[PDB]
Amino acid sequence: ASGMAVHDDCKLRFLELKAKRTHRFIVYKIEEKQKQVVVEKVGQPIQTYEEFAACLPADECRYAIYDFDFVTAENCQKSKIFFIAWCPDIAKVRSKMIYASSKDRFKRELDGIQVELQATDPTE
Ligand SMILES: CCCCCCCCCCCC[N+](C)(C)[O-]
């Protein structure tokens, strides 16, 4: 009969990424038993796509923030903060609903998101 809370460390890790750009990405997980979103993994300032992808379980949903930077032709570095709702096909329908129904509430704690994505792997 309890709602979905968000552990303080979630915003703190996000704040470091947004303010200091010290983390390439952050992977969040919902602990249903404790009914709270927690930090599962925090990446170094520079991480490959493979290292990030490795952090998204093929059998479970997650939320993630990815600081997607790119270099312009003028050799200028820019970045967009991506919010990602990872929803693999084999995850339990129940878990998918839990992540989906708590998505907006969690996002609300992460001011500064510029692009929102929902991702799945069709190579299940
Ligand atoms: C910043 C780029 C946004 C792309 C996010 C897409 C992440 C997909 C990761 C697939 C995970 C692969 N898997 C299931 C084997 O773990």
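Numbers in chain A come straight from Swiss-Prot, and the residues shown are 5-128, in order.
Positions of Cβ are set from backbone N, Cα and C atoms, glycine also.
Cβ contacts within 10 Å of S6 (mutagenesis position), excluding its own Cβ and spanning all protein chains shown: 7. Under its mutagenesis entries, Swiss-Prot includes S6 to A or D with the note: Loss of phosphorylation by CPK3/CDPK6.
DSSP assigns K82 (mutagenesis position) to a strand segment in the three-state reduction. Under mutagenesis, Swiss-Prot gives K82 to A with this note: Reduces binding affinity to F-actin and actin-depolimerizing activity; when associated with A-135 and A-137.
Annotation of the published mutagenesis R98 to A in Swiss-Prot: Reduces binding affinity to both G-actin and F-actin, and actin-depolimerizing activity; when associated with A-100; the original residue is retained in the structure shown. Within the same chain, no residue at least 6 positions away in sequence has its Cβ under 8 Å from that of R98 (mutagenesis position).
According to Swiss-Prot, the mutagenesis experiment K100 to A carries the annotation: Reduces binding affinity to both G-actin and F-actin, and actin-depolimerizing activity; when associated with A-98. Of all Cβ atoms in the protein chains displayed, 17 besides its own lie within 10 Å of the Cβ of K100 (mutagenesis position).
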Length of the line joining the Cα atoms of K82 (mutagenesis position) and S6 (mutagenesis position), in Å: 41
Between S6 (mutagenesis position) and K100 (mutagenesis position), the C-alpha gap once rounded to whole angstrom: 18
